[PDB]
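The next block holds one structure in the form of structure tokens; read it before the comments.
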Amino acid sequence: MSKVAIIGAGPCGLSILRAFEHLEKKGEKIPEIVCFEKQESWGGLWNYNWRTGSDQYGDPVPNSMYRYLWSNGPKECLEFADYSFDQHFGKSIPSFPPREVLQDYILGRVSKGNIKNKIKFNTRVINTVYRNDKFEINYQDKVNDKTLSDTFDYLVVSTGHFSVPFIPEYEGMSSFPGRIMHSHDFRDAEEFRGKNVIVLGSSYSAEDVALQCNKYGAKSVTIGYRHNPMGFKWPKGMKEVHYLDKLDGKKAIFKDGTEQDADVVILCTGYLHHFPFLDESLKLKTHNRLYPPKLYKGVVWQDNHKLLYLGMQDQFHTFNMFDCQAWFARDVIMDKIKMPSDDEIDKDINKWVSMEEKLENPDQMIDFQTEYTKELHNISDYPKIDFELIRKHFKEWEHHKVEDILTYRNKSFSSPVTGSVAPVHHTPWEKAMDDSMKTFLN
Amino acid sequence: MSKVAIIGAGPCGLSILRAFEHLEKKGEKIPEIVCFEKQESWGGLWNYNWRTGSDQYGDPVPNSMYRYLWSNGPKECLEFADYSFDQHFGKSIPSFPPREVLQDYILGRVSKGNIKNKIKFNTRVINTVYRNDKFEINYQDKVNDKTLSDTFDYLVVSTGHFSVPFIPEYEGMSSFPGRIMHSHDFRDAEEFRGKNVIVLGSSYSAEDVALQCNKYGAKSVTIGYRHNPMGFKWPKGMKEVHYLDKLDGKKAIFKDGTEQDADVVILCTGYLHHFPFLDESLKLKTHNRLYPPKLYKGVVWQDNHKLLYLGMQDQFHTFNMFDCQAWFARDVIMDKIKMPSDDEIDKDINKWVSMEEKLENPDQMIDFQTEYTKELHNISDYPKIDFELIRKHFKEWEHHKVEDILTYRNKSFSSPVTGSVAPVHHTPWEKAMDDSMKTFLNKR
Ligand SMILES: Cc1cc2nc3c(=O)[nH]c(=O)nc-3n(C[C@H](O)[C@H](O)[C@H](O)COP(=O)(O)OP(=O)(O)OC[C@H]3O[C@@H](n4cnc5c(N)ncnc54)[C@H](O)[C@@H]3O)c2cc1C
Ligand SMILES: Cc1cc2nc3c(=O)[nH]c(=O)nc-3n(C[C@H](O)[C@H](O)[C@H](O)COP(=O)(O)OP(=O)(O)OC[C@H]3O[C@@H](n4cnc5c(N)ncnc54)[C@H](O)[C@@H]3O)c2cc1C
Ligand SMILES: NC(=O)c1ccc[n+]([C@@H]2O[C@H](COP(=O)([O-])OP(=O)(O)OC[C@H]3O[C@@H](n4cnc5c(N)ncnc54)[C@H](OP(=O)(O)O)[C@@H]3O)[C@@H](O)[C@H]2O)c1
Ligand SMILES: NC(=O)c1ccc[n+]([C@@H]2O[C@H](COP(=O)([O-])OP(=O)(O)OC[C@H]3O[C@@H](n4cnc5c(N)ncnc54)[C@H](OP(=O)(O)O)[C@@H]3O)[C@@H](O)[C@H]2O)c1
């Protein structure tokens with residue numbers, strides 16, 4: 001009988017819409033659900049958008065993906081337990097597909113029934129307060145430039161945390177005669193063909209943006225790290241150096257003495273958990289980490305058990321972890337799962353946070369998020385999927401990356417849902433310029 | 001005894017802080033004033049910021065000015081009546097200085113006294129409602145990431161309207177392999193040296209951005225217009241054509257049949273009046289125009305006479321019009337100027353709006369904004385300044401631009417405050433590659 005708001009129709013919002021759909025299909029009555037989405041269409045980060053900065057309505061652009069982007073982990077690690085790759089595609093396909101292929105898969109799962117009709121597009125949630133046992137939500141109908149309001153019993157926040165960039169300043173940027181941008185702004189690597197590119201950062205964005213520039217003909221790529229290098233086997237014309245000190249004209253100078261001609265600086269410096277549309281008392285405040293506190297089972301706002309956050313953890317797992325979170329959230333909303341006492345909640349959060357703080361390397365992190373996801377899996381009815389196989393896959397993938405960062409996407413993994421073995425793509429990633437769905441689907 | 005909030009410490013917010021400072025210096029008691037500014041420092045659009053999009057706190061970047069920017073109208077048309085160029089600089093200087101020079105002038109006026117201490121920097125107003133005769137305002141202390149609240153008797157909105165870009169979509173952008181950006185994003189024109197550039201738009205940004213790209217070495221510049229061309233005398237490597245039809249891979253295709261290989265598309269397509277931090281009932285909704293309705297004397301919100309907007313009109317005049325608006329607003333706050341009846345207010349708004357809709361060319365627009373500003377001038381005590389001279393200067397300047405768009409910045413105008421004649425600069429603008437104040441003010 002309740003009313004539920006969902007903010008965002010990317011993978012997470014769709015996961016929970018899908019979780020509710022399972023119940024509705026079985027004949028169970030479900031709450032009225034309204035999902036708000038500021039983009040024109042569903043899909044979240046998996047939508048390519050040429051736009052950067054803010055849109056025609058003055059709304060910041062949430063899209064961060066670029067042209068000719070390929071998935072960066074094995075698809076077998078992100079398969080939906082309730083909607084297999086074999087089911088969607090009708091055949092085995094390689095393990096590292098281009099963006100549009102995974103976009104098609106994500107949207108395919110939810111596009112058969114009534115889910116899309118529940119979403120309000122070009123609609124931006126702007127204000128949320130909890131009063132008289134209800135979430136009072138203001139939202140902007142962007143197309144009409146009008147503020148609307150509604151009230152809800154439960155609120156699910158699924159707005160991601162890789163859209164609002166963190167952008168640090170370095171000395172000399174005020175006079176640098178070239179482009180300075182964040183990875184959030186990166187759209188087509190052809191922009192930088194023939195250019196000397198500087199990339200700052202040491203995680204997924206720095207890695208892939210650097211490789212993307214090199215693949216699309218950058219004259220040179222120089223990666224600066226603050227703490228430790230990624231240490232991958234970079235191809236000729238790429239190097240990793242310690243700590244940008246300053247830009248001095250067309251020259252980047254690093255603390256280790258390196259001086260490099262620079263045409264463009266791409267800050268691959270991460271993102272903010274940013275929730276301007278939530279009251280302070282409701283607002284998760286955290287850096288990117290595997291287990292932020294104040295979230296029971298990584299989902300329920302400790303302070304308000306009718307506020308549920310999805311996908312706010314840093315990510316090895318993605319799609320099927322979001323699913324496990326969403327099935328859990330659904331069952332909480334439906335009162336199938338009961339909240340334990342405040343003391344038990346606090347104890348459980350501390351247990352996981354304590355483990356998280358002690359993680360020292362990717363193997364331990366993969367193990368950590370495996371156990372986190374498996375525990376969620378066991379408390380609801382999300383279907384069978386082999387998280388132990390996924391655990392092994394992630395570790396194998398990490399090894400591939402150290403062995404050869406240029407060829408890890410040329411590897412085959414097996415489905416943890418169907419056992420199907422992925423073929424090796426007809427074209428090595430380094431030479432794969434045709435990222436079309438047709439070619440991928442041979 | 002009242003408490004006054006001002007949003008923004010750009011030229012307009014500084015104008016009203018300065019207007020109040022005049023009274024305080026004379027010995028008059030003035031209200032408590034709090035000015036909120038999202039930037040790290042004062043100056044508004046006159047601050048150069050390498051940042052684009054949004055900042056390290058997730059706050060959209062309000063800066064739109066680029067490297068190599070020079071005054072686009074005669075400085076004599078924007079002189080402060082109460083702080084002359086002669087006073088600030090101690091000598092006559094050319095009429096079209098680079099950004100840093102005019103920034104220095106703006107901040108010079110307000111930097112001698114207690115104004116800076118009234119401003120909270122890296123502070124963003126986020127919510128405003130009017131309740132029980134007060135504006136309840138929430139603002140974000142960005143450095144601490146904390147929401148604070150306060151209440152005020154009057155609210156002055158001076159957040160400009162050239163910060164939040166209007167960015168239209170054209171067919172084929174989703175598959176374009178080059179850069180697509182708005183003029184709001186434009187920073188260093190050297191970025192486009194040796195590139196083919198497309199500029200869309202027909203106003204000041206399109207004009208100046210196209211010129212900067214050419215000046216700093218673009219392989220070509222092609223300007224697309226929707227309605228009519230600017231029609232200026234463009235130099236070699238530049239052309240003006242009708243209406244972008246689509247991007248087809250790298251190729252820009254126009255409705256007049258032109259096809260141009262493109263490396264970058266720069267949308268010089270204007271900006272939004274954007275006030276997400278104001279309640280719907282308080283929010284001005286308008287496109288860029290010389291006289292938006294619902295603003296008595298172009299300043300007082302028709303529906304709430306304690307809400308005052310500055311600088312929201314499209315601009316020939318800038319600084320001294322902002323001043324005349326601010327002096328007016330100050331006097332309204334101080335109860336020196338009384339509001340007329342509702343009917344009188346409505347009639348006066350209709351009178352100006354009706355005149356505004358009938359304007360057909362820049363001469364008429366210049367005359368209109370001259371009369372608007374002169375009427376403001378006459379109802380308060382902003383010092384003597386010759387708006388009739390400014391009227392003539394603007395018309396002369398429009399002529400210079402048609403004559404030769406490359407050399408209008410080389411011309412000389414006289415001060416409407418002191419009469420001083422500007423010397424011709426030591427470097428013609430078309431050759432002036434260095435935009436530093438140091439280089440400008442010093443011997444060649
Ligand atoms: C460049 C990049 C590449 C990546 N590549 C991979 C990959 O190869 N494999 C992988 O598994 N993962 C990848 N990811 C990770 C990504 O986080 C997940 O794949 C997934 O997109 C997370 O989904 P989400 O729903 O939680 O958030 P999102 O996909 O970001 O969805 C959030 C949605 O909320 C909307 N929203 C935000 N604020 C509001 C508001 N106020 N009102 C209404 N709507 C709002 C946004 O428009 C967006 O649609 C990548 C991430 C990035 C940034
Ligand atoms: C590219 C460009 C070139 C120009 N060149 C010229 C020129 O050569 N000559 C000329 O006369 N005019 C020029 N202008 C015109 C310009 O509008 C005026 O000179 C002047 O800057 C307007 O000042 P303002 O105070 O109204 O607004 P702004 O200068 O924009 O100041 C507004 C301030 O409000 C702040 N702000 C906004 N929102 C918030 C919030 N929510 N909370 C707190 N603070 C906020 C912003 O940070 C900014 O500091 C130019 C404009 C542009 C865009
Ligand atoms: N499909 C793909 O190929 C692809 C491509 C892009 C990104 N992604 C996704 O993007 C998401 C986020 O990855 P991310 O790399 O953007 O964020 P991230 O994992 O949070 O990493 C942020 C990086 O910024 C660095 N950093 C922080 N402050 C800095 C500073 N002041 N100067 C320089 N560096 C600074 C950090 O290292 P230090 O603190 O040591 O400096 C860190 O390496 C991931 O989910 C990933 O999957 C995937
Ligand atoms: N100091 C300097 O040299 C300098 C440099 C740049 C800017 N500025 C200042 O910046 C301020 C704003 O000027 P502006 O030119 O940015 O804004 P503007 O005056 O509002 O002009 C907006 C332009 O966008 C065009 N347009 C609108 N929709 C469009 C679409 N869908 N496609 C293509 N074009 C579209 C309009 O023409 P159509 O409607 O006919 O298409 C118009 O020419 C001015 O105050 C100016 O002084 C100064």
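Along the chain as shown, the residues are counted starting at 1.
Structure determined by X-ray crystallography, 1.8 Å.
Cβ from N, Cα, C; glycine included.
Record features, source Swiss-Prot:
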type    : residues                                                                                         : note
BINDING : B:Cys12, B:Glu37, B:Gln39, B:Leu45, B:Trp46, B:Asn72, B:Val125, B:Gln315, B:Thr318               : FAD binding site
BINDING : B:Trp70, B:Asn72, B:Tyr170, B:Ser202, B:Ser203, B:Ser205, B:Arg226, B:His227, B:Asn288, B:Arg409 : NADP(+) binding site
MUTAGEN : B:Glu37 to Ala                                                                                   : Retains 15% of wild-type activity with DMS as substrate
MUTAGEN : B:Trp46 to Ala                                                                                   : Retains 10% of wild-type activity with DMS as substrate
MUTAGEN : B:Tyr170 to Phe                                                                                  : Retains 10% of wild-type activity with DMS as substrate
MUTAGEN : B:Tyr170 to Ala                                                                                  : Retains 5% of wild-type activity with DMS as substrate
MUTAGEN : B:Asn288 to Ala                                                                                  : Retains 30% of wild-type activity with DMS as substrate
MUTAGEN : B:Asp314 to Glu                                                                                  : Increases wild-type activity with DMS as substrate
MUTAGEN : B:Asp314 to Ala                                                                                  : Retains 45% of wild-type activity with DMS as substrate
MUTAGEN : B:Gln315 to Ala                                                                                  : Retains 5% of wild-type activity with DMS as substrate
MUTAGEN : B:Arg409 to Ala                                                                                  : Retains 60% of wild-type activity with DMS as substrate
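Remark: of the recorded positions B:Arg226, B:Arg409, the most isolated position is B:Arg226 (fewest other Cβ atoms within 10 Å of its Cβ). In this structure the alpha carbons, written CA, of B:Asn288 (mutagenesis position) and B:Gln39 (FAD binding site) are 24 Å apart.
Cβ neighbours within 10 Å of B:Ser203 (NADP(+) binding site), excluding its own Cβ and spanning all shown chains: 14.
Each of the binding-site residues B:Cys12, B:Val125 was scored by the other Cβ atoms within 10 Å of its Cβ; the lowest score goes to B:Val125.
Taking a Cβ cut-off of under 6 Å from any atom of ligand 2, none of the recorded positions B:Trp70, B:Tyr170, B:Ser203, B:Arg226, B:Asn288, B:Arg409 qualifies. DSSP assigns B:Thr318 (FAD binding site) to coil in the three-state reduction, placing it in neither a helix nor a strand.
It is 28 Å from the Cα atom of B:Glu37 (mutagenesis position) to that of B:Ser203 (NADP(+) binding site). Of the residues the record lists as binding FAD, namely B:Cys12, B:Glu37, B:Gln39, B:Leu45, B:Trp46, B:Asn72, B:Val125, B:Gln315, B:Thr318, the two whose Cα atoms sit farthest apart are 31 Å from each other. In sequence order, B:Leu200, B:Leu244, B:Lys246, B:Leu247, B:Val265 make up the list of same-chain residues 6 or more apart from B:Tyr170 (mutagenesis position) whose Cβ falls under 8 Å from its Cβ. In sequence order, B:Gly10, B:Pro11, B:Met65, B:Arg99, B:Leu102, B:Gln103, B:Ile106 are the residues near B:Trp46 (mutagenesis position), counting only same-chain partners six or more apart with C-beta under 8 A. Each of the recorded positions B:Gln39, B:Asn288, B:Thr318 was ranked by the number of other C-beta atoms within 10 Å, and first place falls to B:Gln39. Cβ neighbours of B:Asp314 (mutagenesis position) (same chain, under 8 Å, six or more residues apart in sequence): B:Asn288, B:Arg289, B:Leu290.
A straight line from the CA of B:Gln315 (mutagenesis position) to the CA of B:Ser203 (NADP(+) binding site) spans 12 Å.
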